[PDB]
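Participant: Here it is, the structure in full.
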There are 4 protein chains.
Amino acid sequence: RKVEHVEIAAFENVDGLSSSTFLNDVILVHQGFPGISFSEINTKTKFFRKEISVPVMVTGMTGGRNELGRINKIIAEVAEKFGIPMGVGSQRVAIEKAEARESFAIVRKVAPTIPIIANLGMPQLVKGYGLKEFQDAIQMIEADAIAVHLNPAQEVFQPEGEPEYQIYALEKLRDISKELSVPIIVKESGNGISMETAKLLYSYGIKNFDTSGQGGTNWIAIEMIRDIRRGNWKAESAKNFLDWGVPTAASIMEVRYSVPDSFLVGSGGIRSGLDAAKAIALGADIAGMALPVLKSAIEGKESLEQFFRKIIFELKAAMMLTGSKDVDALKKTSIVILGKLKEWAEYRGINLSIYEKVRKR
Amino acid sequence: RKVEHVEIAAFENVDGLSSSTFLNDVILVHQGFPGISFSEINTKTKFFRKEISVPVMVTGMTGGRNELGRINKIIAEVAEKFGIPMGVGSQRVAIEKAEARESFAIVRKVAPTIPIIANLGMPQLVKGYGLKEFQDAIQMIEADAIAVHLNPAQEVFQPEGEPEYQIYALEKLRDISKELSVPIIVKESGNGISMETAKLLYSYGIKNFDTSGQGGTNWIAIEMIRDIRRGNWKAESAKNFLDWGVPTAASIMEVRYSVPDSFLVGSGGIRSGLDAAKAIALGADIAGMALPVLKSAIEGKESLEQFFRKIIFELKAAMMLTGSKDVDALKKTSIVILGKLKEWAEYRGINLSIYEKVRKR
Amino acid sequence: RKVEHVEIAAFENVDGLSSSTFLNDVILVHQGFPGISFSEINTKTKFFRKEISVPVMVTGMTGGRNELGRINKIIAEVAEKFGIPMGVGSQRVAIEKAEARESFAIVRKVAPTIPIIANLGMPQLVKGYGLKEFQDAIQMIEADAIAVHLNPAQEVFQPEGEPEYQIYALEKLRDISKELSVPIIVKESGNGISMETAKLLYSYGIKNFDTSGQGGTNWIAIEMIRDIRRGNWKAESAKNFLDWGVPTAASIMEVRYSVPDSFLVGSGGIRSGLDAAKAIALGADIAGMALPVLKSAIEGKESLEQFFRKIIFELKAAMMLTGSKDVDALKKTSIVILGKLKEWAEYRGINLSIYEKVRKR
Amino acid sequence: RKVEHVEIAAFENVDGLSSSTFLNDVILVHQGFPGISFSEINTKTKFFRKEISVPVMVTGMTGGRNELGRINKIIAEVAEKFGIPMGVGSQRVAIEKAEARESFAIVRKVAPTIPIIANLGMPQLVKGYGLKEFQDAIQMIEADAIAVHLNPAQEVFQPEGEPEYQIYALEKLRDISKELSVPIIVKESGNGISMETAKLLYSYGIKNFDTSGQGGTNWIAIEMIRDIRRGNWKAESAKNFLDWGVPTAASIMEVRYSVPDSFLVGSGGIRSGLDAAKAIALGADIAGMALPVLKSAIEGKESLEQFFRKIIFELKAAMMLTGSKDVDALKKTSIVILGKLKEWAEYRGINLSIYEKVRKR
Ligand SMILES: Cc1cc2c(cc1C)N(C[C@H](O)[C@H](O)[C@H](O)COP(=O)(O)O)c1[nH]c(=O)[nH]c(=O)c1N2
Ligand SMILES: Cc1cc2c(cc1C)N(C[C@H](O)[C@H](O)[C@H](O)COP(=O)(O)O)c1[nH]c(=O)[nH]c(=O)c1N2
Ligand SMILES: Cc1cc2c(cc1C)N(C[C@H](O)[C@H](O)[C@H](O)COP(=O)(O)O)c1[nH]c(=O)[nH]c(=O)c1N2
Ligand SMILES: Cc1cc2c(cc1C)N(C[C@H](O)[C@H](O)[C@H](O)COP(=O)(O)O)c1[nH]c(=O)[nH]c(=O)c1N2
C-alpha cells in the first residue's frame, strides 16, 4: 500500500492532473539593474533552531519497508550534503511494528546535522495516539520537529475506511504540544490549507503550517487509480473531485494573511526554483517538495544531486533577476498577482494592500 | 411526442449542448481539518411537511402512456427506497384521457411515503384550467405539492403552437393557491428563473421556485432536433438560441437574492453530488435532477440505485471536505465565486456581501 | 470595381475575419414568465416620418451597373413586401454617368412605400460635391433620407488613392443639411463610430448615426484580397489591421452614451434576429444588415424572403423570451454585459449605471 | 559568439518564444472621421539635438568582425536614406582590439547625418571601464548618444560567466555622464524596465530609457539554445524562465508613470508600424526595433528598404485612422487598455486616470 502509493505517484500521471497551483498567476518583477552580483547571493535561512543552506525542504513521503528505507537513505544523504531539511513519511507502521523502524532511523544515521521532521496523521489522535507515540516518532529519528498530516480528501476516496477529524484531535494535539520538546507543523497532503483551517489550528496553539495545496501530486487522482485497479465504484466519484482543494498559491496567501506570524512551508506542486522563489515571495518562509524528489531518488543519488543543483540555480536565478541578495529580500521583492488568484483573494476578503504589508514582514 | 421527447433526451446529444450552468465558477473551500467524522454527516432535510433523507429531488419528466408509466414506476420505487422526493411529468394528458391516469398513479402505489409532486403547465391556466384540474392532478397521485412549469423557450421553437403567458395566468394561479391544500412550486424547464420573474411570481404569492437553469437538458436543442427531423425551417433559428437562458448557478443567486425567504430547488444540469453540494452552498435548499435519472431508469432499477448511491456519496464527500455536518452547515459553508458568474452577479446588482449574508441566513 | 467588391464580399471569406462585434458579451435576460403571448408581439417602429414593420433595415451596398441594379431590384421588392427600409450603395457613379441611374431608380419603382435611403461618401464633400449632388442622389430614388458614409480604413488599404477627411467636409455637410428636405444619417463601413467621432459629428448638427462596427463585413480584408490579387505590397500591411475598429456592440454603447438623443442604427455583423434584438436592447433604435442580404439576394427572391422570415422570427423569439411586447419594451429589457465589452466601456468612462438609464430613456 | 548570437536570432525560433509584449491588450480607438488627409500626416520627431524622419529607431545589435560590419553597413545606409536613428551592438570588442573598429566605424561613413548611438554593457562599469572607454566608443562612430545595456537575464543563463550589477556601476555611470558631451540611454535586452529600476536609474541622473521588454527577441531562449548545443545543464533551467520579464507594453507604462519626463524608446517585439503606433500612444517617444531589421538586412539592402516602407506605411495608417496629424497627436490619441495589461497596471499601483494625464501632458 505504502509501495502502491509510491509506484502510482512515481510512474502514473498524477502530478497536477486536472488541478492547478495558481502559480502561473504570480509574476516576480524583473529588475534590469539588480544592484547585486550573482556570487553575493545568500540562500541561508533559519529552520527552527538550525540554519539551513537553501529555503527549501523535502516534505514527508515514505518509510516502513526495506525498499522504502533505501529511497529514504538516498534522499537523506543528499539532503545532508545540500544542507536541506527532510521530513519522513507517516511513521504509524513503525510505531506498530519494530521491523519498520530501521527504514526511518537510517535517515538520521546518514544525515546527522540537517533538520529531520517526524510524521504522524491527525486521525491517529482520535484513534488513541498521544504523547508517547509522538515522542517515539520523534526519538526514532532524533527529529527537530514533528509534522501532523491532514489528508481527509485522500481518505474519502480511498477504497478502505473513512476520515475522522473530530475536534477532540486538536484538544489532544494542544496537550501534546505542551509536553513535546520539538515544534509541531500541521501539513495538508495535496488539497491545501484554508484560512478557516489555519485559524482553527492557530486557536489550538499551531503556529507552523505546510500548505500542501492542489496543483502538485493529486492524491484524489492516486486513490482514483487505486479504485480503478480494484473495480471499486468510488473511482468515478474521485474523477469529479480531481480539481478539489485550495491551490498552493491561494493557500500561501490565506495562511500568511490569516496568521501573519506563522512559520509557513509553501508546497504542493513546487517543481522548479522559480516555483520556489514565487512561493517565498508570496508569503512562504520555505518552499516544500515531495514528488520530484521521489522520482529523482528512484533514479539514483547522482540524479537527485543534479535535481537539487538545478532547483538551487533556478532559485538563485530568480533572486538575481529580482535584486534579492538574501531570502529576506526575496520575501519582500515586487510581484504581480493576476487572473484567478486575484479573483480568489478578492472574493475571500484578502485586501491586496494589507496583504502586501503582511507578506513583506 | 411525449415518447419523442424522452427518446431525444435519452439518446441524442442535448445535455449541456452549447450551454453552461456556470457551476464551474463556484468553488467550495476545502477544509483540511473538517472538525467532524464521515459517519456523523447527516443529509436529512425538510420538504414541506415531510422529512427527506437527502437534499435532492427528481424533478418532473414523464407519464401518459404505458411505457412512460413503467419508467415512472422504476424512478418512484427507487426514490422511495432512498427517501428522495419525486415530481411527475405534465399531467395534462391524464386530465384529458382516463387511460393516461395509471402511468401517473403507479408512482404513489410504489412510493407511499416520499413527497410526490404533481405537474401542470402555466399556459393551461390561460387555456381554461383552474382549481378542479389542479385538484385532479394532485388527487391522482396524492401529491404533497404541485409544480407549475414554465417552458416558453421550448414552445417558441417547437414545430407546433405558440407560447401564451398573459398575467391572467398568475391572477388565476393566485386564486387557485387559496383553495388548494398543498403548496405550489413554480419551475422553469431548462432556461432559468431570473430575478424579474421570481419577483413577479412572488408578488402573486409564489414562494417555492425550481430554477431549472441552462447548462443541463437543452430543450431548445431538443426542439431543434424535432424541427430538423421534420424539415421545419425553425431549426436553424433554434440553433442561434442554443445558449439562451439564465445559467443554473446565476439563477440560484438571482432567486435567493431577490426572494431571500423562498424555498428553492437548484436544478438544470445537476449531474453529480458535487454539483448538488455547490447548488445548495450557493443558496438552494435542495438540488433537482431530471435527465441523468431518466437515462439510469431506462437502463434499469439497479442502474438507478447505483446512480443515487454515487450522488449521495459525492454529496457527502463535499460535506466532509468542507466540514459540513449537516445540510444547514452546507448552506453556510465557505465558497469562492469567479469568472463569468462573478461578472453576471455584479452587472445584475447582486452585492456579493449582502449575498453572503442572505445565502447563509 | 463595384463588381469586384460584390464578388469578394459574396464569395470570399471576409465576414468577421479576425474581428468581433463584441455581441457575445451581451446577454438578454430570459424571462420564464414573459407576461405576454407570442401573437401580441408588435414589431412596428418609426423611421423618420414613416412607420416600418420591423426594427431592421438593409444598409447601402450597390448600384451602378445593370447586374448591380438587378440585385437592388430583388432587395427592394422583398424589403417592400416586408415593410423594411432599404439604403442603396454609393450613388457617385450615377451622379457622374446617366447610364448608371436606372440601377438605383429601379428601387423606388418596385418599392413605392418603404423608406429608401440615398448614399454618398464623406470624401466627396471635400472633392467638390455640394447641395445639388445631394439633391440629385435624393431625387433619383425619391429618398426619405441620405446616408453619408465614412470609409477611411478601406481607403487607406485599397490599391488606389488616399483618404481625405478635412473638417471642411463637415462645415459643408452642416450647410447642406440646412437646405435639404430629408434627414442625413452618417454611417461607417465596417470599422465603427467612436464617441469622439459621434460628438464631432453632433457638434455639426448630425443626430442620425449608423454604427457599422467591426465584426461583420471586413472591408480591410476585402482590400487586402484586392491587394493580393494585384501583387500590391499593402496586402501584408492590411493583414496587420484586420482587427482594427470599434466592435459593433462597443460602438452602439459609445454613440448612445455620448449622444443620448441620437437616432441610432446598430449594424456591422448583424446576422440573426438575436443579434438584432441585442443591438436594440443595447441602445440602437434599429438593427442594420448588408452582407447576408446580398448573399441571399444573389441566390434569389425566394431565398431572400426566407432570410427575412428567419430574422423576423428570431427577433420575435428574443422579444417573447424577454417579455418584450413591443420594440420599446425591448429597448429597456434586462441585459448582462460581460468580458471585453465590459472592460472596453469601463476604460472608456462609460459608467454602467448612467448607461442603463440612458439606453432605457 | 557574436556570430552565434546573430545566427540563432536570425535563423532559430526565438522571436516571442513563450513570451508576450502585452500589446494585444492595447487598442487604438478608430476615428471614422479622422479630420485630416493622409498626405498631411507628419512623422518627423526630435532625437536629442537632431530631427528624425520617423519616430522609430534601429536599436543596437552587432559589429566586431567583417561579416558583422557588412550587416551594420546595410542597416546604416538604409537608416540614413530613411532618416532613422541607428544604434550599434556592444563595442567592447573594439575597445579591446583595433581590428574590430572598422565594423563599427563603417556606420558613420555610410550614414553621415542620422543619430548614431554607441553601445557598452553595464557590467563593464564594474569591470573597470570608465570615461575613456566611453569616449572611445562615442568617438569611433561620432556617436550622438551612448546606450548602456542591461542584460542580467541573458548572463544568468549563458554557458559562461556570471552577472555583476553592484551599485558602484551606477555611481561610476553618474560620474561619466558629467564628463560626456553626448547623452546616455539605459536600455534592457529583452526582459524590460520596471519602475524600481527606472527610479533607481533616474536617482543617478538617467533620463533616457529604452524598455526592451519581453515579447520580442527572447534572449533567455537564445542562451537556452546555446546551452542545448553544448549539452550544458542550464538549458532546462532557461526553459523555466522563457516568460520571465516585464512585457514591453507594461514596461512603457511603468517607465512613463514613474519617470514622467523621461525620453522613452518603446522596444522589444515591435514588428509592425501598428506596434510602433501603440507603443507611442501608450507613452513611448519613439519605437525601437532590432530583430526584424537584422533579418531583412541579411536578405539585402532592397529587402530592408521594403521593410522600412512597410513599417512607415503601417505607422501612418494608424495615425490616419486615429486622426493623428503628427507624432504629438498620436501620443495623446484615445486608447483602450484591457486584459492582463490592465491587471498588471492595477496591481502595480498605476492609477489609470493619472496615467492618461501623464502619457499625454
Ligand atoms: C509517494 C508520496 C507519499 C506521501 C506523500 C507524497 C508522496 C508523493 N505525502 C504528501 C507530501 O508530503 C506533499 O504534501 C504532497 O505530495 C504535495 O507536494 P508535491 O506536489 O508532492 O511536491 C505525504 N504526506 C505526509 O504528511 N505523510 C506521508 O506519509 C505522505 N506520503
Ligand atoms: C424527458 C424529459 C421530459 C420532461 C422534462 C425533462 C426531461 C429530460 N422536464 C424538465 C425537467 O423537469 C427539468 O426542469 C430540466 O430537464 C432541467 O433539469 P435536468 O438538466 O434535466 O436535470 C419537464 N418539466 C416539467 O415540469 N414537466 C414535464 O412534463 C417535463 N418533461
Ligand atoms: C458588397 C457591399 C458593398 C458596400 C457595403 C457592403 C457590402 C457588403 N457597404 C457597407 C455596408 O453598408 C455595411 O455598413 C457594412 O458592410 C457592415 O454591415 P454588414 O456586416 O455587411 O451587415 C457600403 N456602405 C455604404 O455606405 N456605401 C456603399 O456603397 C457600400 N458598399
Ligand atoms: C542579434 C542581436 C544582437 C544584439 C541584440 C539584439 C539582437 C537581435 N541586442 C538587443 C536589442 O537591441 C533589443 O533591445 C532586443 O533585441 C529587443 O528588441 P527586438 O525584439 O529584437 O526588436 C543588443 N543590445 C545591445 O544593447 N547590445 C548588443 O550588442 C545587443 N546584441
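The numbering of chain D matches Swiss-Prot: 7-367, in order.
Just so you know, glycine gets a Cβ as well, placed from its N, Cα and C.
Swiss-Prot feature annotations, pasted as is:
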BINDING   D:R7, D:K8, D:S96, D:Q97, D:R98, D:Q160  substrate binding site
MUTAGEN   D:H11 to A  Does not affect the proper folding of the enzyme, but it shows significant reduction of isomerase activity
MUTAGEN   D:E13 to R  This mutant is heat stable and its affinity binding for IPP is smaller than that of the wild-type. It is in the tetrameric state even at a concentration where the wild-type enzyme dominantly formed an octamer; when associated with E-235
BINDING   D:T65, D:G66, D:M67, D:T68, D:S96, D:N125, D:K193, D:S218, D:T223, D:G275, D:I276, D:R277, D:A296, D:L297  FMN binding site
MUTAGEN   D:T68 to A  Does not affect the proper folding of the enzyme, but it shows significant reduction of isomerase activity
MUTAGEN   D:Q160 to N  150-fold decrease in the catalytic efficiency and 2-fold decrease in the affinity binding for IPP
MUTAGEN   D:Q160 to L  28-fold decrease in the catalytic efficiency and 5-fold decrease in the affinity binding for IPP
BINDING   D:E161  Mg(2+) binding site
MUTAGEN   D:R235 to E  This mutant is heat stable and its affinity binding for IPP is smaller than that of the wild-type. It is in the tetrameric state even at a concentration where the wild-type enzyme dominantly formed an octamer; when associated with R-13
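Can you tell me where each of these features sits in this structure?
Facilitator: All chains included, 21 other C-beta atoms sit within 10 angstroms of the C-beta of D:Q160 (mutagenesis position).
Of all the Cβ atoms in the protein chains shown, 18 others lie within 10 Å of the Cβ of D:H11 (mutagenesis position).
Applying an 8 A CB threshold to same-chain residues 6 or more apart, the list for D:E13 (mutagenesis position) is empty.
Sequence-distant neighbours of D:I276 (FMN binding site) (same chain, six or more apart, CB under 8 Å from its CB) are D:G222, D:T254, D:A282, D:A285, D:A293, D:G294, D:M295, listed in sequence order.
For the recorded site, D:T68 (mutagenesis position), the DSSP three-state label reads coil. Listed in sequence order, the residues of the same chain lying 6 or more apart from D:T68 (mutagenesis position) and placing their CB within less than 8 Å of its CB are D:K8, D:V12, D:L74, D:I77, D:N78, D:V94, D:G95, D:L300.
Taken residue by residue with DSSP, D:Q160 (mutagenesis position) is part of a helix.
The Cβ neighbour count for D:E161 (Mg(2+) binding site), using a 10 Å radius over every protein chain in view, is 22.
D:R235 (mutagenesis position) carries a helical DSSP state (H, G or I). In this chain, none of the residues that are 6 or more apart from D:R235 (mutagenesis position) has a CB less than 8 Å from its CB.
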Participant: For D:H11 (mutagenesis position), which of the three DSSP-derived states applies: helix, strand, or coil?
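Facilitator: Going by the DSSP assignment, D:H11 (mutagenesis position) falls within a helical segment, counted as helix.
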Participant: Express the distance between the Cα positions of D:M67 (FMN binding site) and D:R98 (substrate binding site) as a whole number of Å.
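Facilitator: For D:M67 (FMN binding site) versus D:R98 (substrate binding site), the Cα atoms are 13 Å apart.
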Participant: Which secondary structure state does DSSP assign to D:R98 (substrate binding site), in the simple three-class scheme?
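Facilitator: In three-state terms, D:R98 (substrate binding site) counts as helix.
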Participant: On a count of neighbouring CB atoms within 10 A, which of the binding-site residues D:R7, D:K8, D:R98, D:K193 is highest?
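Facilitator: Top count of Cβ atoms within 10 Å goes to D:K193.
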Participant: Mind checking which of D:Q97, D:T223 has the fewest other CB atoms within 10 A of its CB? They're the binding-site residues.
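Facilitator: Among the binding-site residues D:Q97, D:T223, the lowest count of other Cβ atoms within 10 Å belongs to D:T223.
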Participant: How many whole Å apart are the CA atoms of D:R7 (substrate binding site) and D:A296 (FMN binding site)?
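Facilitator: Given the Cα positions, D:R7 (substrate binding site) is 18 Å from D:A296 (FMN binding site).
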Participant: Neighbour count, 10 Å Cβ-Cβ cut-off, for D:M67 (FMN binding site): what number do you get?
Facilitator: 25
Participant: To which of the binding-site residues D:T65, D:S96 does the lowest count of other Cβ atoms within 10 Å belong?
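Facilitator: Comparing Cβ neighbours within 10 Å for the binding-site residues D:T65, D:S96, D:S96 has the fewest.
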Participant: Of these recorded positions, D:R7, D:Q160, D:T223, which are close to chain A by the rule of a Cβ under 8 Å away?
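Facilitator: Listed in sequence order, the recorded positions near chain A come to none.
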Participant: Which one is it, among the recorded positions D:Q160, D:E161, D:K193, D:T223, that lies nearest to D:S96 (substrate binding site) by Cα separation?
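Facilitator: So, of the listed recorded positions, the one sitting closest to D:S96 (substrate binding site) is D:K193.
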Participant: In Å, rounded, how far does the Cα of D:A296 (FMN binding site) sit from the Cα of D:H11 (mutagenesis position)?
Facilitator: 13
